[PDB]
Amino acid sequence: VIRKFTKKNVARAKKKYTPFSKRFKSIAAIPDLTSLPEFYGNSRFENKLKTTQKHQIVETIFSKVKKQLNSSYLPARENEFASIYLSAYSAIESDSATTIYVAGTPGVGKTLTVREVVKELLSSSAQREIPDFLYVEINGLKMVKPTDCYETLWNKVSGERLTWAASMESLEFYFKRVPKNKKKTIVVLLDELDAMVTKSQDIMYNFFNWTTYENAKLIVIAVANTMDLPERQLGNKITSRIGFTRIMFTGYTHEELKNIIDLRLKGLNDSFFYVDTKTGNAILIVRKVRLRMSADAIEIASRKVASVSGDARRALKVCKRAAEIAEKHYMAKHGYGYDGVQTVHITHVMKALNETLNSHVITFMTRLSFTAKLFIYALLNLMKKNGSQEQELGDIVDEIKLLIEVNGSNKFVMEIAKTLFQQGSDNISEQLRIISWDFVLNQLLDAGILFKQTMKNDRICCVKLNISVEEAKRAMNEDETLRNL
Amino acid sequence: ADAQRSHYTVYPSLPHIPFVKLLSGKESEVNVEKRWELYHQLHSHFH
Amino acid sequence: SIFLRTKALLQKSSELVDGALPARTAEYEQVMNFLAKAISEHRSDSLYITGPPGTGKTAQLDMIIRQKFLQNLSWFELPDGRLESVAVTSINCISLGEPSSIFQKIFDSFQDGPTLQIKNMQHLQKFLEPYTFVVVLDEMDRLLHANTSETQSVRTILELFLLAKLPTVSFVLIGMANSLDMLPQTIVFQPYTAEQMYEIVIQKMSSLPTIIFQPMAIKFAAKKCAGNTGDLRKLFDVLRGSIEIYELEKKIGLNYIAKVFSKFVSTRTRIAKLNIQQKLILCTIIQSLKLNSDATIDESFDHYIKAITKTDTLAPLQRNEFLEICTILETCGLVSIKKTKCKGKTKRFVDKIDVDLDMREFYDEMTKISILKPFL
Ligand SMILES: Nc1ncnc2c1ncn2[C@@H]1O[C@H](COP(=O)(O)OP(=O)(O)OP(=O)(O)O)[C@@H](O)[C@H]1O
Ligand SMILES: Nc1ncnc2c1ncn2[C@@H]1O[C@H](COP(=O)(O)OP(=O)(O)OP(=O)(O)O)[C@@H](O)[C@H]1O
Ligand SMILES: [Mg+2]
Ligand SMILES: [Mg+2]
């Protein structure tokens, strides 16, 4: 049989097709799923990334500081914690199904608070004030396909591996028809909810409609970017089912960020270390060296980050970058390689904060060649005369030619005109483009300085500035030649 | 209503030549049958 | 404890406690009139139920099939009252894969036996032809086809309806759909008013021994959750939040309902929390958006430099410092930054500034400061 095409790279999962609704004779024949071995969850890759170390690696004084400020390793989230814990505890205790909506900007401690609520609920269930529950965590951005959530949650409930439609009907039958005394409470965290939004909103409606079912015993904690995500991207059914009591995670104030950073650096700030002067390795309790990071530097970093975002990740990274800058200067001045008072100062914090604020666009255009600068200058002249914000490339060609032939008494132009139009050579004819014309055009397109229209006619194709005009002029005002003309 | 639909199949009920009687209804049935057979023997001979 | 039981009754998933809802007697009687007319005379007809979300359509119909009712064959009592055997099923449509498969979903809901492929309504018609059958199509708005011309989009649904208008077929269609998202007989479920919501709340916690709410608090919550798009789910959430606020701060009165409505729901205070550099940027952003209204951050920064040079008020700042203040005003809520594609000769994705603040309160806050009045 001769095949019209071949699919020779098919990788099919071993997932079954029969849903949960057809594996028992009736509703009254379903056994107690709590007393089942595969149901409700009743790591093999960790050995593969281990090797033998044959060098004693030198950890300086700032190494413990930089390891301390990592996001992987709650003074300011106590009302959000109380609200989420009260709602989840009341839904677990009363065998109720509910939705808890949480939204906020990045890094304001939403996932951390939800996980701490879940850990405290598990601690409460361990000592038997609430019935036992299953915890499922589904991130919408960690799914290859959005329907994989259907494959994930059911696999966490029954231990079976099914396809997504069969998993969806299995979850529907489990939430609607299975009695509450026969099942267990399930708390599901939906993280990055905007990634679970499809064109038809099947998954959103299903997940928030299962919470309206009597027998479901399902608690859905939905974590999102904004308050008005259902009112913008979801229908009125899903917006009605999510509810009206929505939990805001506002950005941190500077006191809260300062308290977070001080609670990180609680045991190592204003402390003493044993440091070997020949190598630089530091041991917490040969010179006794006193480590401090100043509270004024942390304070103003907290004030700047809190004014910008309120992001705890940004504040921790600014402090870690300041520690990295101080450690780089320390290892430079002490001659320390890789195998009395050390202070992370305020100037390091201000160097860390300004490094993402300095703009390399003007610095990049300042160090370009003369022909790229001449291109930019001629484009600025065309934008000055005809005022279009989009100039044809042939107009730029004729404006470059005009600027060369008018300032023909300028000494630099007299020295460089043969370079632009003959590459400094006899036996090379007078060219219609300058030397490195498409080179600087593609260079400015690669940098994102310009936008070029997709046309095959080189003259009437238009080119637009992608950056602001005053920084381009500023960069043109630094040069000694283009200032004169 | 099948008239409000796109395509519908119907099966007519049932309780034989299309040639009619000429001469204002005075022509016999044997002349009609003969004219049918003569038309078919010329038609098949041509085709 | 009484608070946990009250919150359990006030969830969206609570049990509905002869067989009519407390504030839905007229629609219940109309639905039973439809069922008595169609079932006794064995007629083919089609019902279509309209309503806003949370008006009790699913609750009342689930009450009807729970109380008053080849699989799915049930015994039904007529107004005359001999008996009747009728196959009534209730198919939700989001669980369908394809909208064209509903006939198969109609078929599989009734049989055990043989299994025949249904890909049109004709196979359904010849399956139901030698025999009545009621299908309740909930969320039937999913059955419209996306990206299909008006005609082909309505395509399957009228095939659902015209077979409900055919002679000698035993087919009854009850189609419950949401109005906000979008001939058969139409029943509409009007959104509830304050007295109906009061009656629902008192009847629904009539099981509880002690009423923890005050009556005027319930009436205030019902009045605030009323008007156009009156949702009973919103009222249940408001009462549950009132209980949550009370036991977090520790009967329930008016002040806790107001605490909910202030906790879970302004441009004068946002401007007042800014310094003179950030107010200057917000003035030049809005002025640049009058002239263009499709203007990037670089074009908004382009306007701000020209406004400084004719005024010489404050030191002119860099482009990345400008985008940081725009990020500060993003955090404050005065600016809403999006990334959309420009629509010129060259089409790429650009970042552009949008403002949605109240313009009446913007001019009041800026005219008090004398140096900002050139920038309006
Ligand atoms: N209250 C807090 N106390 C201490 N550290 C915190 C706090 N909030 C946030 N952090 C730190 O910030 C990191 C990021 O927080 P988290 O992952 O919870 O953010 P998020 O609000 O869910 O943001 P995103 O929307 O990007 O997912 C945490 O891993 C932790 O290191
Ligand atoms: N009249 C009523 N009396 C008591 N409870 C009611 C009444 N109407 C609705 N409910 C309850 O309100 C909630 C929403 O009801 P239901 O699902 O029937 O609404 P709906 O009209 O189908 O909304 P949607 O279009 O969003 O599906 C459920 O908890 C239901 O039990
Ligand atoms: Mg997160
Ligand atoms: Mg409904």
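All residue numbers here begin at 1 and follow the chain in the order shown.
So this one's electron microscopy, 2.7 Å, going by the header.
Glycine too: its Cβ is placed from the backbone N, Cα and C atoms.
Here Swiss-Prot flags C:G51, C:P52, C:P53, C:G54, C:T55, C:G56, C:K57, C:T58 as ATP binding site, drawing on sequence analysis. Counted within 10 Å of its Cβ, the other Cβ atoms near C:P53 (ATP binding site) come to 22, all protein chains included.
According to DSSP, C:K57 (mutagenesis position) is assigned to a helical segment. Every protein chain shown contributes to the tally, and the Cβ of C:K57 (mutagenesis position) ends up with 23 other Cβ atoms within 10 Å. What Swiss-Prot says about the mutagenesis result for C:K57 to E (Swiss-Prot position 114) is this: Impairs ORC1-binding and leads to defective association with chromatin.
Listed recorded positions: C:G51, C:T55, C:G56, C:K57, C:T58. Those with a CB under 8 Å from a CB in chain A: none. For the ATP site, the Cβ centre of C:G51, C:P52, C:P53, C:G54, C:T55, C:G56, C:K57, C:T58 serves as reference, and the other residues of the chain with Cβ at most 8 Å from it are C:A59, C:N178, C:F189, C:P191, C:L232.
Secondary structure at C:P52 (ATP binding site), taken from DSSP and collapsed to helix, strand or coil, is coil. Calculated from their C-alpha atoms, the gap between C:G51 (ATP binding site) and C:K57 (mutagenesis position) amounts to 7 Å. Each of the binding-site residues C:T55, C:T58 was scored by the other Cβ atoms within 10 Å of its Cβ; the lowest score goes to C:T58. Around C:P52 (ATP binding site), taking its Cβ as the centre, 21 other Cβ atoms fall within 10 Å, counting all chains. Around C:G56 (ATP binding site), the same-chain residues at least 6 positions away in sequence with a Cβ under 8 Å from its Cβ are C:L21, C:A23, C:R24, C:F189, C:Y192, C:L232. Look at the binding-site residues C:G51, C:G54 and count other Cβ atoms within 10 Å of each Cβ; C:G51 has the fewest.
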